[PDB]
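Reviewing the structure listed below.
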Amino acid sequence: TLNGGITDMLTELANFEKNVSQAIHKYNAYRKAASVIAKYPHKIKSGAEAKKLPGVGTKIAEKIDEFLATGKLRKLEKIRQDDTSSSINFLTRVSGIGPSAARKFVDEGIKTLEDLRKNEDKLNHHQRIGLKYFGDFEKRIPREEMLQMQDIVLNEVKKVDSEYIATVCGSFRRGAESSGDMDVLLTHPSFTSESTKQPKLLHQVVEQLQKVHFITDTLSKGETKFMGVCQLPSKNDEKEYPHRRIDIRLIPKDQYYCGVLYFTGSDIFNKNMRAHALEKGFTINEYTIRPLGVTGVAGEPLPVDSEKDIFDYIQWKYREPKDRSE
DNA sequence: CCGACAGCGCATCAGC
DNA sequence: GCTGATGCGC
DNA sequence: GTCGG
Ligand SMILES: Cc1cn([C@H]2C[C@H](O)[C@@H](COP(=O)(O)CP(=O)(O)NP(=O)(O)O)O2)c(=O)[nH]c1=O
Ligand SMILES: [Cl-]
Ligand SMILES: [Mg+2]
Ligand code: NA
Ligand code: NA
Ligand code: NA
């Protein structure tokens, strides 16, 4: 946290560009800069010093100089005072409300929590659950609670079918002392890249987690991806735990290593690694790593029997999950 | 200068 | 209904 | 907004 002031400023710029400007590449440019500065192991003394880092160009360098000189950024000061921008930024904090819906709601005069609450019938299902748990979803999850949640999910999954394997990924697998949500990778031998010998593989697990009242709400659900809400049980006379976001991703069992590389992240780590793969003439998704032909067209899946195999292909030294928090 | 920026699941809608 | 684009999310 | 070619 040597450069917390700078990385906070860049993140706020990132969020502005995403939510208000709807300029997604600016968003990702700012997040990449924040990431590389966050892991830079010196307290930055100037914009020129920061500009040496990949992802920091002239414009961000000038902003860092302004920020270092004054402790603030005029551009941000004004954005903060703009009502429309402030409203749009707020609304997008609701899960299921993105840049477009936020701006549309503001047009219709819906721009506070109070407005949303009295206009529940103007929300889709995802948005309505996002609003319901607005407070809860912004709270952090202590790793100690993540461990309890892990135990429940792994044990309930076992009770459905002992051949299921559930792996908690995301920030939890990277060793984080707190997480924003729980991400669960799921495999079953019936579901491979070659065949699906059993239906409802994901459904069965979701149903069981609902039965024991762990899963409380659903944001979206298909054959391979569940996005919803869960809650730890609490003891007698205890205040309830907050509700938590949970993502579950069923991946073909022979593609587990690509799947667990993907779901472990971070998102910026994946973007960096996938970008590097492309420069090395490969393409990586959660399923496979494939070569790129001269045309750029993806070839056939390369054999993969470990996370490290994927790193090897693109000539990266292996990085343990705890070192992937970019 | 300027094209590219990771890659994809689910919900929703327009157009047929 | 299907298909493709878009929004939002991982 | 940044970067590689
Ligand atoms: C948001 C996002 C996630 N992912 C993958 C990598 C994440 O580590 C993983 C879980 O996504 P989350 O949105 O839950 C972020 P996290 O890394 O789990 N940290 P936390 O949930 O604690 O905030 O999905 C991507 O590949 N691209 C993405 O844009
Ligand atoms: Cl952009
Ligand atoms: Mg997570
Ligand atoms: Na740079
Ligand atoms: Na949102
Ligand atoms: Na998640």
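All residue numbers given for chain A refer to Swiss-Prot; the residues shown span 10-335 in order.
Recorded method is X-ray crystallography, 1.9 Å.
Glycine is no exception: its Cβ is also placed from the backbone N, Cα and C atoms.
Annotated in Swiss-Prot:
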ACT_SITE  A:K72  active site, nucleophile
BINDING   A:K60, A:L62, A:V65  Na(+) 1 binding site
BINDING   A:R149, A:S180, A:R183, A:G189, A:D190, A:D192  dGTP binding site
BINDING   A:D190, A:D192  Mg(2+) 1 binding site
MUTAGEN   A:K41 to R  Abolishes ubiquitination; when associated with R-61 and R-81
MUTAGEN   A:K60 to A  Decreased 5'-dRP lyase activity. Decreased ssDNA binding
MUTAGEN   A:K61 to R  Abolishes ubiquitination; when associated with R-41 and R-81
MUTAGEN   A:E71 to Q  No effect on 5'-dRP lyase activity. No effect on structure shown by circular dichroism. No effect on ssDNA binding
MUTAGEN   A:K72 to Q or R  Abolishes 5'-dRP lyase activity. No effect on DNA polymerase activity
MUTAGEN   A:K84 to A  No effect on structure shown by circular dichroism. No effect on ssDNA binding
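All features noted in Swiss-Prot, drawn onto the structure.
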residue: A:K41; record: mutagenesis position; DSSP class: helix
residue: A:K60; record: mutagenesis position; DSSP class: helix
residue: A:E71; record: mutagenesis position; DSSP class: helix
residue: A:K84; record: mutagenesis position; DSSP class: helix
residue: A:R149; record: dGTP binding site; DSSP class: coil
residue: A:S180; record: dGTP binding site; DSSP class: helix
residue: A:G189; record: dGTP binding site; DSSP class: coil
Using only C-alpha positions, which one of A:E71, A:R183, A:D190 is spatially nearest A:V65 (Na(+) 1 binding site)? These are the recorded positions in the record. A:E71
Cα of A:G189 (dGTP binding site) to Cα of A:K60 (mutagenesis position): how many Å, rounded? 31
Largest tally of Cβ atoms lying within 10 Å of a Cβ, found at which of the recorded positions A:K41, A:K60, A:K61, A:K84, A:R183: A:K41
For ligand 1, list the recorded positions among A:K72, A:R149, A:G189 whose CB atom is within a distance below 6 Å of it, in sequence order. A:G189
How many other Cβ atoms sit within 10 Å of the Cβ of A:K72 (mutagenesis position)? 23
Name the one residue among A:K41, A:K60, A:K61, A:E71, A:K84 whose Cα is closest in three-dimensional space to that of A:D192 (dGTP binding site); these are the mutagenesis positions. A:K41
Quick check: with A:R149, A:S180, A:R183, A:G189, A:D190, A:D192 left out, which same-chain residues have Cβ atoms within 8 Å of the centroid of the dGTP site Cβ atoms? A:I150, A:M155, A:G179, A:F181, A:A185, A:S187, A:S188, A:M191
Sequence gap of 6 or more, C-beta under 8 Å: which same-chain residues meet both conditions with respect to A:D190 (dGTP binding site)? A:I150, A:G179, A:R253, A:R254, A:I255, A:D256
Non-site residues, in chain order, whose CB comes within 8 A of the mean position of the CB atoms of A:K60, A:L62, A:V65 at Na(+) 1: A:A42, A:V45, A:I46, A:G56, A:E58, A:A59, A:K61, A:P63, A:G64, A:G66, A:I69, A:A70
